[PDB]
Number of protein chains: 2
Amino acid sequence: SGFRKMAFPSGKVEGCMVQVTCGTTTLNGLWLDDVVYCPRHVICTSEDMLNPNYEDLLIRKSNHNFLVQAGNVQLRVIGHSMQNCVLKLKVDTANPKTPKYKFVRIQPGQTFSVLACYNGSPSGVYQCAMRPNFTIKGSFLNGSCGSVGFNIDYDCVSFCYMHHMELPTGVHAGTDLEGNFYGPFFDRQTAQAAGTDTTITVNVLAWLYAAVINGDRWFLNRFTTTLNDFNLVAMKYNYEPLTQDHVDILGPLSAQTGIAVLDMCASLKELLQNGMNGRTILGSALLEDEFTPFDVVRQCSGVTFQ
Amino acid sequence: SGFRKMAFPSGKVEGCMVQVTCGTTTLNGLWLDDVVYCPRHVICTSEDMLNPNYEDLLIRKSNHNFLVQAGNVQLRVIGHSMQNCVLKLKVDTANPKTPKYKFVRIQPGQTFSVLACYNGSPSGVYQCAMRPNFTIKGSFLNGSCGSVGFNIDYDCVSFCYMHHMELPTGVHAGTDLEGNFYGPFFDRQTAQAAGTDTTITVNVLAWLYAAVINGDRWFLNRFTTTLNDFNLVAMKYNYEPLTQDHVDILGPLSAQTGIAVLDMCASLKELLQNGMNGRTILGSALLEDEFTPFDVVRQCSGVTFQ
Ligand SMILES: *C(=N)[C@H](C[C@@H]1CCNC1=O)NC(=O)[C@@H]1Cc2ccccc2CN1C(=O)[C@@H](NC(=O)C(F)(F)F)C(C)(C)C
Ligand SMILES: *C(=N)[C@H](C[C@@H]1CCNC1=O)NC(=O)[C@@H]1Cc2ccccc2CN1C(=O)[C@@H](NC(=O)C(F)(F)F)C(C)(C)C
């Protein structure tokens, strides 16, 4: 029993973190085989943050302008290139702790674990979601860029996020590991800001199933709803539309609990309209939306990873 | 910016997890140097769970009744002993990934990271607190026993919890790594149950300071309180008494924010009496009590670990 915001074990990623220095800027890099991946803004200087021309900045650099440190060991940079907003530094040494890995670009609403790092050293691990507005509600300070987000599947680390920027509302923006930003964001100091966010309906429903699995039914009711009438209510509460694909994805949790998806939707409708009237669900007074259906099955079934 | 329930990176602990089998029972063990630590109830059988005599059960066992598996490798048990409620299995191989480590028995209100494991394989990591009633609100299923809780300090893993039992309310009980239970609990199937819990006042105050550090002041007020008058209110809301030592411990957060501890206490008093009236603090509609003062300083200052 129990239900916690649960991250993946971080060891396979810890073994990949290094420190990258260019000029006076230091941040984190990801060392896989003989390549170190890091944010290209490591090559920026203070007076040219408004609209850097990264191609022009990078052509002026030499391999020896890049200092890569793994633990106490210096790695010599022997080549470099830029791919979108990431710099790829070829190093003289292959990382002997390279896990089996993939790079994946995730969809909004998907969750992942973040290994927050400073000066190439891991600080902590926490779970986040890609919000519908393609920001993440992270916990990041100066020097955290190059920290990555990931999922693990059997033995394989799927890297999906590298940290680059903090937006004026205190939320975070970054790239996939091929250097493409999530959302309409840029690695430059400009007026950019999170678009209006929405609540991830299919995840709220998954978490309500998690609550039932863990023994709590107080919020259920005898009603059902059509998908159309549910979505009419969802829209009113700034919830994302629920699609038939979402309904299909919730199939297993519905089958395990014996509660039809549209019946759980009627329960969610009542919670939106009535509130919780002083009660909690899985220790929260809010409707939680950063557990995917797969997250619930994982934690309520004890899946492991090697 | 940002504030998340943040666990320690788990890699140093992942390298220590093994699988222990006795008879038909399998659970997890902790492999440090040439010793594997695990719950002694691995030697129990189904029909003798009500009141096992562990000394009598263990004297009937041989080293070869214990199967220890690290990855795919079998470790041969060459000695065994019982210390309180933990079994110590001497193995023919020292763990080459043994981190620098200590065993610590923590006080109620302290937090730690849990590496939930099944069949010796890590599943996930999450943060918990030792509750005042010496239960933990974990997330644990069949086969999770032997999973450990820990803190990291520089390079040193301080193990403080090994998982043994689930209580009827769905909360969890276990031991320090010397096998002494936290709380009045036992490794036997008997009527035991969590005592009434309380809210960890000094942690709530720490989290309110975290909210101020992160830019949110809405809940502050112009009032102050005496410690005595605050505690009169705390008691009414099932909060633990705040001591002068707690006040001293909050000194740094008070100094960083410019808000005297007793002024923050007046803010907490108003929140207890008034509620939040639809507002949130750090993304919660409840007053969070599983961040210690040190947790706040760690995450708001970016301390790292090697
Ligand atoms: C990476 N080390 C750091 C992570 C930040 C620092 C505070 N919290 C975080 O998450 N990233 C930056 O400081 C980036 C880097 C950068 C590249 C090009 C141009 C300007 C910058 C400055 N950075 C910002 O994140 C700034 N934000 C913005 O400019 C914007 F809001 F995204 F537009 C700022 C937080 C104001 C420093
Ligand atoms: C360890 N693998 C497992 C962890 C449990 C299983 C479900 N959630 C958990 O956290 N621990 C047990 O199953 C223990 C072991 C044990 C030792 C001696 C005697 C009886 C048991 C059975 N266990 C229990 O946790 C049971 N709880 C209690 O007996 C009590 F409530 F604590 F009294 C029970 C969950 C009913 C199996």
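Here Swiss-Prot sets the residue numbers for chain B, with the shown residues being 3264-3569 in order.
Method of determination (from the header): X-ray crystallography, 1.6 Å.
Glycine too: its Cβ is placed from the backbone N, Cα and C atoms.
Per Swiss-Prot, the features are:
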- B:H3304: active site, for 3CL-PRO activity (ACT_SITE)
- B:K3353 to R: In strain: Beta/B.1.351 (VARIANT)
- B:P3395 to H: In strain: Omicron/BA.1, Omicron/BA.2, Omicron/BA.2.12.1, Omicron/BA.2.75, Omicron/BA.4, Omicron/BA.5, Omicron/BQ.1.1, Omicron/XBB.1.5, Omicron/EG.5.1 (VARIANT)
- B:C3408: active site, nucleophile (ACT_SITE)
- B:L3468 to V: In strain: Zeta/P.2 (VARIANT)
Taking DSSP as the reference, which of helix, strand or coil describes B:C3408 (active site, nucleophile)?
coil
Have a look at the recorded positions B:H3304, B:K3353, B:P3395, B:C3408 and say which one has the shortest Cα distance to B:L3468 (variant position).
B:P3395
If you compare CA-to-CA distances from B:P3395 (variant position) to each of the recorded positions B:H3304, B:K3353, B:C3408, which comes out shortest?
B:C3408
Using a Cβ-Cβ cut-off under 8 angstroms and a sequence gap of six or more, which residues of the chain neighbour B:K3353 (variant position)?
B:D3297, B:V3298, B:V3340, B:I3341, B:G3342, B:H3343, B:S3344
Near B:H3304 (active site, for 3CL-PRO activity), how many other Cβ atoms are within 10 Å of its Cβ?
22
Write down the Cα-Cα distance for the residue listed as 'active site, for 3CL-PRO activity' and the residue listed as 'active site, nucleophile', rounded and given in Å.
9
